[PDB]
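Q: Input: one structure, supplied below.
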Amino acid sequence: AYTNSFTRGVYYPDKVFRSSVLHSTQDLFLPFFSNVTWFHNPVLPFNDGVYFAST
Amino acid sequence: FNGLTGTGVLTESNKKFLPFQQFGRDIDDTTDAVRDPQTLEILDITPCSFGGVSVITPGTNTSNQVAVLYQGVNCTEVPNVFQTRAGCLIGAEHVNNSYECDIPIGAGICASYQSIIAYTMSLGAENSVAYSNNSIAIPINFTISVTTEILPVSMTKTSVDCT
Amino acid sequence: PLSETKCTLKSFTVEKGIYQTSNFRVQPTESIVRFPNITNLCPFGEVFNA
Amino acid sequence: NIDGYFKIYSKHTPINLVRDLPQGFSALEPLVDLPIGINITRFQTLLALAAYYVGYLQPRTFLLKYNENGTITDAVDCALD
Amino acid sequence: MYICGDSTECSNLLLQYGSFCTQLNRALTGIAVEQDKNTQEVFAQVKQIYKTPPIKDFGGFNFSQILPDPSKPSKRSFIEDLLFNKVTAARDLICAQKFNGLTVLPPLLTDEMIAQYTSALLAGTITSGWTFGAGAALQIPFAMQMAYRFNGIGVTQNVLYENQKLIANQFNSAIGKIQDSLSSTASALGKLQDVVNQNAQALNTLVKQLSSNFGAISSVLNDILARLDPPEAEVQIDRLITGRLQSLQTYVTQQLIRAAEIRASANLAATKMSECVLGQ
Amino acid sequence: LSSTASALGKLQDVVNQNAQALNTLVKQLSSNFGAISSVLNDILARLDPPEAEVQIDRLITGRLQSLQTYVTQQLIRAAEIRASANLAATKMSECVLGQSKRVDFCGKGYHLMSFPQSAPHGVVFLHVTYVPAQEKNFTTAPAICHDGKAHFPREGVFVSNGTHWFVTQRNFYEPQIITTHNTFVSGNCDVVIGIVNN
Ligand SMILES: *[C@@H]1O[C@H](CO)[C@@H](O[C@@H]2O[C@H](CO)[C@@H](O)[C@H](O)[C@H]2NC(C)=O)[C@H](O)[C@H]1NC(C)=O
Ligand SMILES: *[C@@H]1O[C@H](CO)[C@@H](O[C@@H]2O[C@H](CO)[C@@H](O)[C@H](O)[C@H]2NC(C)=O)[C@H](O)[C@H]1NC(C)=O
Ligand SMILES: *[C@@H]1O[C@H](CO)[C@@H](O[C@@H]2O[C@H](CO)[C@@H](O)[C@H](O)[C@H]2NC(C)=O)[C@H](O)[C@H]1NC(C)=O
Ligand SMILES: *[C@@H]1O[C@H](CO)[C@@H](O[C@@H]2O[C@H](CO)[C@@H](O)[C@H](O)[C@H]2NC(C)=O)[C@H](O)[C@H]1NC(C)=O
Ligand SMILES: *[C@@H]1O[C@H](CO)[C@@H](O[C@@H]2O[C@H](CO)[C@@H](O)[C@H](O)[C@H]2NC(C)=O)[C@H](O)[C@H]1NC(C)=O
Ligand SMILES: *[C@@H]1O[C@H](CO)[C@@H](O[C@@H]2O[C@H](CO)[C@@H](O)[C@H](O)[C@H]2NC(C)=O)[C@H](O)[C@H]1NC(C)=O
Ligand SMILES: *[C@@H]1O[C@H](CO)[C@@H](O[C@@H]2O[C@H](CO)[C@@H](O)[C@H](O)[C@H]2NC(C)=O)[C@H](O)[C@H]1NC(C)=O
Ligand SMILES: *[C@@H]1O[C@H](CO)[C@@H](O[C@@H]2O[C@H](CO)[C@@H](O)[C@H](O)[C@H]2NC(C)=O)[C@H](O)[C@H]1NC(C)=O
Ligand SMILES: *[C@@H]1O[C@H](CO)[C@@H](O[C@@H]2O[C@H](CO)[C@@H](O)[C@H](O)[C@H]2NC(C)=O)[C@H](O)[C@H]1NC(C)=O
Ligand SMILES: *[C@@H]1O[C@H](CO)[C@@H](O[C@@H]2O[C@H](CO)[C@@H](O)[C@H](O)[C@H]2NC(C)=O)[C@H](O)[C@H]1NC(C)=O
Ligand SMILES: *[C@@H]1O[C@H](CO)[C@@H](O)[C@H](O)[C@H]1NC(C)=O
Ligand SMILES: *[C@@H]1O[C@H](CO)[C@@H](O)[C@H](O)[C@H]1NC(C)=O
Ligand SMILES: *[C@@H]1O[C@H](CO)[C@@H](O)[C@H](O)[C@H]1NC(C)=O
Ligand SMILES: *[C@@H]1O[C@H](CO)[C@@H](O)[C@H](O)[C@H]1NC(C)=O
């Protein structure tokens, strides 16, 4: 049940303030337009960090 | 502050830091604002004053006194103080006249000997031509002038080995 | 300043003009160090005041 | 979990759509940083008396844009097209 | 300052590298002096400072678009306002200095004297023709100046005296059209923005070069000095000390190379000003 | 020239720049660069071949860097001198061998000739220029219409000393009586601005 996660999964990478600047960051992010697996007890693997969204 | 070091002037700040967000940073990746870890108040940092020093002299053969120019700094903190837009002079007296001047200083101000006076340089003598639509001015007598100009063409040939 | 100009130019006569001698920095008067509150002290009276 | 440090981010925002994940942006702010030092590979969710998406984190480069108040308004994925 | 600020052992180590701090200052001073000479060579070509009379009987031509307006922020002539607005005040205070030995010096001639020079040149051109470049300015009616300039390209003078109105209208319409051409299109001023971008980008790269390991433990002098013992920390310092020298030398060389072409362009502009404006 | 000195600024500046560059290059030869001493012979006579190579390596790299810097600066200076020589050659070919009609290229005025003279490392020109003076202003007119025909001047300009009208050349005051020989007719005096009866 793959769903296209449009533009979700972006967080503040560092504990630093910045204003009106464009910053290039390299960290573990969720790639844009990726597939998220809809679920409904079921155990899941944990590779290097999980993005967990719920209603 | 919280381990990070530096030198500067601390001033009260009124920025909009996020509650979890500690300290700011400039475009060039230089610290600009901090949050003090005792009362959670924004604070601004300004670089400490620094700058070059120049000496204006009229020549040892002529006199033996000079003027000292501090480029940059707002000279409240500097151990005839005249303040200009490029540092500030010490040792020269301001005048309200304008002369086609000697050695420059910067920002339109220039100084010369008289006893070391600094003023604003003047473009030249001002005249207005009497224009009309019914009159022309024709010369009557000519002059022949001689002008010299110097142009370099070459320099010394020097060879340097390595070994 | 004239002596400094003579020394930096390495001559005993200076012509008309402007020369640079050195630079100056406003030295720091004092130092400031700040740290958060010293909380959650280790319990030492358990093994000493017992 | 990064070299023995467990970090938790979060977000709680009401949404107008009730179909799927809406179109928009929502940054995440850190809450908890705990260096327990456990290297995990399996995890579960427990309950008492429904539907949860799961995604995996991958290395990448982004181009974040900050507004006048230091909150991310949008980002650009780098190696996409 | 740039290599290592407010450190004593770093200064002691740097003092043994000879005098790799003086020729840099000498080269930068030479560039700075030549920059003022370039500006002085172009504009400063008029002896006195002429001004236009209140009489505006130019035969039909309308120069009010380019003559200075007294009720202006800096006595600038309408078009110059658009030129300044199309390129990305400057008097507020003296704070143009960065954290790590970066100073910007103000030019010797400010914009006011530049405007006065341009206005004097234009007024001399209008009220004296080309006679103000050789000797002393002599007044002459503008229509006769146009007639002689037509005579200078083979076309007889009686073309002007019988088609004055059409030519005046065409000139006014052309001045009107250049207004829209400058106001609408922004890509026209593409030769004055490149220099600013290049200089800003070079300075930005120089500043960003500071935070590089260069093979040492860290890019900050204080941490290395305060975490390692003196006898051993010396080797790590003399990797940063060698990297910063290379960065600064590269910056100086690039500045010299790009200043040479600016000097060439300034000489060309001086030639055009001396030959195309003061004469035909 | 005999009395006032300090007029040959450019040549002196070039010589001083070259001499100072050579002086700093020579002076650079006396720095430790982190080694034990600034002279190879001392290290050679004090240490052993297996462990005397590090100091030599440091000295070699430092001196090589200094030499490269000097060479690059000299290249820039030589390019500038080449540009100056090209300009001097152009002036020599265009003003000495003929007459220059381009304004303010050889002198300040109307050019007549030039004479070259040698110099320690350059050339000196002696431009002869014509400059007018003793101005006097009259009243003018575009064209004079007589018998219904508007006459214009062939080469010159119309002037008047209060009563009469004359034709004069532009750059000198030479009044001539107006005649059919030095004026040409074109049209009728009903559309020109400034026609004067005569
Ligand atoms: C550490 O303890 C001090 C008190 O000793 C705290 O200071 C208080 O700060 C709040 C606002 O931050 C003020 O409203 C109180 O008036 C302060 N108390 C006193 C006695 O002046 C401080 O907040 C604590 N935390 C830190 C990080 O310093
Ligand atoms: C050209 O004619 C004009 C006007 O007749 C002269 O200009 C004025 O001359 C009077 C002489 O009494 C002066 O007081 C005025 O100051 C002049 N006007 C200006 C604006 O300066 C002018 O002198 C004549 N040219 C010559 C060479 O005599
Ligand atoms: C044009 O100028 C020349 C030189 O300025 C004048 O010639 C001078 O005339 C006076 C009076 O006769 C003599 O004392 C000088 O010796 C002459 N000068 C030279 C160099 O010989 C000449 O008179 C002027 N012409 C007019 C019409 O004013
Ligand atoms: C154990 O008890 C001793 C005796 O009271 C404590 O020592 C004093 O404690 C008081 C109260 O904090 C202080 O005001 C004194 O300055 C302490 N004096 C000395 C010499 O230490 C002690 O703090 C208690 N705890 C431990 C861990 O020893
Ligand atoms: C950044 O924060 C400021 C608050 O300091 C925001 O300004 C407020 O904007 C709202 C929205 O119209 C107004 O109701 C408030 O009155 C403003 N506060 C003032 C004027 O003090 C500003 O909008 C924020 N910018 C963002 C979020 O991009
Ligand atoms: C010269 O051109 C200017 C344009 O800059 C003319 O001034 C404008 O004239 C129109 C016509 O009524 C007005 O609607 C504008 O408001 C005027 N603008 C300004 C800035 O004045 C001027 O009339 C022209 N003069 C001549 C003699 O041609
Ligand atoms: C040099 O600094 C002084 C004060 O530090 C400036 O004078 C003004 O002082 C008042 C009182 O502190 C400030 O509120 C003003 O902002 C200051 N003026 C400015 C323009 O900032 C003085 O102007 C400064 N010198 C220059 C050339 O700006
Ligand atoms: C303007 O010039 C004319 C021509 O030279 C002058 O008229 C002559 O004046 C002389 C004596 O001054 C008489 O001998 C001639 O007969 C006149 N006519 C001609 C045709 O030469 C006239 O006087 C001058 N006017 C002024 C005001 O100087
Ligand atoms: C020179 O300018 C004057 C003044 O502008 C002109 O005199 C005007 O001529 C027109 C045309 O008939 C008249 O309507 C005006 O009344 C005149 N003005 C005055 C104040 O009398 C003169 O015609 C111009 N001459 C030339 C050759 O252009
Ligand atoms: C110049 O001469 C012409 C022709 O002689 C004049 O034009 C006419 O002259 C007659 C006789 O004086 C007048 O009755 C007419 O009114 C004039 N105009 C026309 C259209 O016929 C003219 O007035 C003279 N003056 C000028 C300044 O042109
Ligand atoms: C998501 O799944 C669809 C259908 O299996 C597939 O076409 C698409 O390439 C997948 N995208 C990603 C990023 O896995
Ligand atoms: C000093 O200056 C005066 C006037 O400028 C001059 O006459 C004199 O020769 C100069 N002396 C020296 C030693 O240069
Ligand atoms: C210049 O004039 C102003 C007012 O005209 C005066 O306040 C100022 O003191 C004068 N400057 C000097 C140096 O006398
Ligand atoms: C993570 O896994 C590696 C083996 O893949 C293991 O050596 C390491 O100890 C683990 N990390 C922790 C904190 O236990």
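Residue numbering for chain A follows Swiss-Prot; the residues present correspond to positions 27-66, 81-95, in that order.
For this deposited structure, the header notes the method as electron microscopy, 3.3 Å.
Each Cβ is built from the backbone N, Cα and C atoms, and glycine gets one as well.
Quick paste from Swiss-Prot:
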type	residues	note
VARIANT	A:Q52 to H	In strain: Omicron/EG.5.1
VARIANT	A:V83 to A	In strain: Omicron/XBB.1.5, Omicron/EG.5.1
VARIANT	A:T95 to I	In strain: Iota/B.1.526, Mu/B.1.621, B.1.1.318, Omicron/BA.1
Q: Taking only same-chain residues 6+ apart in sequence, whose CB is under 8 Å from that of A:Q52 (variant position), what do you get?
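A: A:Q52 (variant position) has no long-range Cβ partners.
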Q: Can you tell me how far the Cα of A:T95 (variant position) sits from the Cα of A:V83 (variant position), in Å?
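A: That separation, Cα to Cα, works out to 19 Å.
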Q: Per DSSP, to which secondary structure element type does A:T95 (variant position) belong, with helix, strand and coil as the options?
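A: Coil, per DSSP.
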Q: Just to be sure I understand the packing, how many Cβ atoms besides its own are within 10 Å of the Cβ of A:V83 (variant position)?
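A: A 10 Å sphere around the Cβ of A:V83 (variant position) contains 9 other Cβ atoms.
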Q: When you measure from the Cβ of A:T95 (variant position), how many other Cβ atoms are you left with inside 10 Å?
A: 9
